[PDB]
Structures are given as structure tokens and as C-alpha cells.
Amino acid sequence: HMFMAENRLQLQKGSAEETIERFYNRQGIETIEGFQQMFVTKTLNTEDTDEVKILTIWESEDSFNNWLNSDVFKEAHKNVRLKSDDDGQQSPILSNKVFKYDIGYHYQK
Amino acid sequence: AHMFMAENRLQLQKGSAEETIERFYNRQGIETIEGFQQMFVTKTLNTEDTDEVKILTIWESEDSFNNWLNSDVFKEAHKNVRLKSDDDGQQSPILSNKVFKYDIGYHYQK
Ligand code: HEM
Ligand code: HEM
Ligand SMILES: [Mg+2]
């Protein structure tokens with residue numbers, strides 16, 4: 001079975017679009033053996049905080065862990081700040097939460 | 001134009017995720033919809049008292065999804081689906097569902 005890891009970003013209202021633009025060019029995730037796909041989504045119809053989800057699809061959980069442990073993961077996140085960080089005041093990113101999934105079925109037309 | 005994702009999130013009785021996922025192996029018309037691209041059916045990995053299965057559908061547009069939602073094939077696919085809360089839902093492990101909708105701002109394929 002494939003594996004999915006989600007990073008769920010809790011953002012200030014209206015900041016989804018500027019946040020998504022940060023994901024346009026790859027920073028090495030694609031070099032990890034077992035990486036397959038990524039989607040970056042904006043949750044529609046939110047009334048409070050904006051929500052952006054980063055969905056990554058892998059041949060296995062092991063592949064994902066390999067990326068978490070990689071230098072490219074660190075490089076991609078080096079200038080990322082939460083609003084709570086000492087130098088993070090201007091960041092619209094409030095928090096993140098990671099979700100993990102077994103992919104029990106996939107179909108493509 | 002951006003792809004669109006619709007999610008149906010199922011809250012399930014503990015232990016019923018795998019049997020529920022098997023119900024999605026066979027297509028029931030969604031593949032005939034103009035704009036339909038992909039589906040993923042997932043089980044959440046956690047320590048909660050209920051199982052959670054998500055059905056993620058990926059479309060060329062929200063319009064395409066709306067067409068499917070209102071279609072005969074949607075009705076056909078779901079005609080025998082019951083919730084535990086239904087009068088005739090005794091054999092159903094499905095406690096509830098909730099729909100979520102997303103704009104896909106970016107996609108990359110290796
Ligand atoms: C620790 C909290 C995290 C925050 C606040 C965060 C936020 C961000 C931001 C803002 C970017 C774009 C960076 C830039 O401007 O160059 C990024 C990159 C990325 N993040 Fe996170 N992230 C976190 C951890 C994670 C985790 C745990 C995952 C696992 C799914 C993840 C998935 C990704 C991916 C796939 C990229 C693109 C990587 C690449 O192209 O190589 N992030 N993250
Ligand atoms: C009314 C609440 C719903 C429940 C309880 C439910 C549950 C189910 C179940 C158990 C199946 C397998 C059918 C079978 O056993 O033959 C199914 C089919 C399916 N459901 Fe739902 N569903 C609901 C509405 C939705 C919605 C709103 C979506 C939108 C994402 C969706 C997406 C799908 C898809 C893509 C299939 C496969 C259709 C095909 O192959 O043609 N469902 N649903
Ligand atoms: Mg808004």
C-alpha cells in the first residue's frame with residue numbers, strides 16, 4: 001500500500017494564497033526514493049483561520065521518514081517561521097499538525 | 001485553471017476501516033464523468049476509538065464534481081449505502097459523514 005502524509009497549516013485569515021505560492025518550486029523532496037506525488041490545497045468555505053494542506057504520497061511510510069530525516073527537508077524549511085517564533089511576528093502561519101494515512105485504494109481514469 | 005478536490009470523511013466503528021475500503025474497489029460510474037481524474041481512499045493512522053476513512057476525489061473543476069454529485073451514477077453508487085443512524089442501518093458500521101472541499105493550488109508528480 002501507498003502511504004500519505006499530510007501537513008495541515010493553520011493560517012491567518014486570507015493568507016492561504018501567499019502561503020501556497022511558497023510551494024511552487026521543488027527543494028529536493030523529489031530526490032527521495034519512494035516519493036510519488038504532492039498536492040497543496042486550500043480548504044474552501046473557511047470562516048475563521050485559513051487552512052492549507054500539504055499532501056505527500058509515498059510508496060511507503062519508510063520513504064516519508066527518510067525524507068523527514070534528510071538534509072533537503074531541513075533546507076526546504078530553514079527560513080520557515082511560526083508567528084510565535086521570536087522573529088516570526090510577520091508570519092501568517094499559526095501552527096501545523098501532521099496526519100498520516102494508509103492508502104487502501106487508488107484509481108486513476 | 002486549478003484542479004478541485006472533494007473529500008467525504010467517514011467516521012466508522014472501530015475495526016471496520018478495511019471492510020469499508022473494499023467497497024470502493026469496484027467502479028460504479030464515476031469514471032464516466034467528464035472532468036473526473038483520480039480517487040484515493042485512506043485510513044487514518046491514530047489511536048482514536050473510531051476508525052476514519054476518507055474518500056478523496058480529484059477533478060478538473062468544481063463544476064465537474066457538481067455534475068457528478070447531481071448525476072444518476074452518484075445515486076446508483078449510493079443506493080444501498082446506509083448509516084448506523086438510518087432505520088435500516090443495523091448492519092452499517094458508518095456512524096457519520098462530512099464533506100470537505102478544496103482548491104488544488106499546486107500539484108507535482110515524480
Ligand atoms: C514544522 C512545521 C512546518 C511548517 C510551519 C511548514 C511550512 C512550510 C513552508 C512555509 C514551506 C515552503 C517553504 C519556503 O517558503 O520555501 C514548506 C515546504 C514543504 N513542506 Fe513544510 N512545514 C512544516 C513541516 C512539514 C512537514 C512535517 C511536512 C510533511 C508532509 C511538510 C511538507 C512540506 C513539503 C512537501 C514542502 C516542499 C518541500 C520540497 O519541495 O522539497 N512540511 N513547509
Ligand atoms: C451521503 C453520505 C455518503 C456515504 C455514507 C457514503 C459512503 C459510501 C460507500 C459505503 C460507498 C461504496 C458503495 C458500495 O458499497 O457499493 C460509496 C461510494 C462512493 N462515494 Fe460515497 N458516501 C456518501 C456520499 C459521498 C460524497 C458526498 C462523495 C464525494 C466525495 C462520495 C464519494 C464516493 C465515491 C467517489 C464512491 C465510488 C463511486 C463510483 O465508483 O462510481 N460519497 N460511498
Ligand atoms: Mg476566505
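Counting begins at 1 with the first residue displayed.
Per the header of the entry, the method used was X-ray crystallography, 1.5 Å.
Yeah, the Cβs are placed from backbone N, Cα and C, and that goes for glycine too.
The domain 'ABM' annotation in Swiss-Prot covers B:4-95. Positions annotated as Fe cation binding site by Swiss-Prot: B:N8. According to Swiss-Prot, the heme binding site annotation covers B:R23, B:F24, B:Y25, B:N26, B:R27, B:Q28, B:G29, B:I30, B:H78. In Swiss-Prot, a published mutagenesis experiment is listed as B:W68 to Y (Swiss-Prot position 66), annotated Heme degradation activity is approximately half that of the wild-type enzyme. Heme binds to this enzyme with less heme ruffling than observed for wild-type. For the mutagenesis result B:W68 to F (Swiss-Prot position 66), the note given in Swiss-Prot is Heme degradation activity is approximately half that of the wild-type enzyme.
Around B:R27 (heme binding site), no same-chain residue six or more apart in sequence has its CB under 8 Å from its CB.
Proximity to chain A (Cβ-Cβ under 8 A) holds for none of the binding-site residues B:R23, B:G29, B:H78. Within the set of binding-site residues (B:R23, B:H78), the lowest number of other Cβ atoms found within 10 Å of a Cβ is recorded at B:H78.
Max Cα-Cα distance over the annotated heme binders (B:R23, B:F24, B:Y25, B:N26, B:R27, B:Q28, B:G29, B:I30, B:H78) is 14 Å. Counting every protein chain shown, the number of other Cβ atoms lying within 10 Å of the Cβ of B:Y25 (heme binding site) is 10.
The heme site is set by B:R23, B:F24, B:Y25, B:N26, B:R27, B:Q28, B:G29, B:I30, B:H78; from the centre of their CB atoms, other residues of the chain with a CB within 8 Å are B:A77. Looking only at the binding-site residues B:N8, B:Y25, B:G29, B:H78, the one with its C-alpha closest to B:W68 (mutagenesis position) is B:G29.
Every protein chain considered, the tally of other Cβ atoms within 10 Å of the Cβ of the residue listed as 'Fe cation binding site' stands at 14. Sequence-distant neighbours of B:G29 (heme binding site) (same chain, 6+ apart, CB under 8 A from its CB) are B:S71, B:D72, B:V73, B:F74, B:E76, B:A77. In this structure the C-alpha atoms belonging to B:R23 (heme binding site) and the residue listed as 'Fe cation binding site' are separated by 14 Å.
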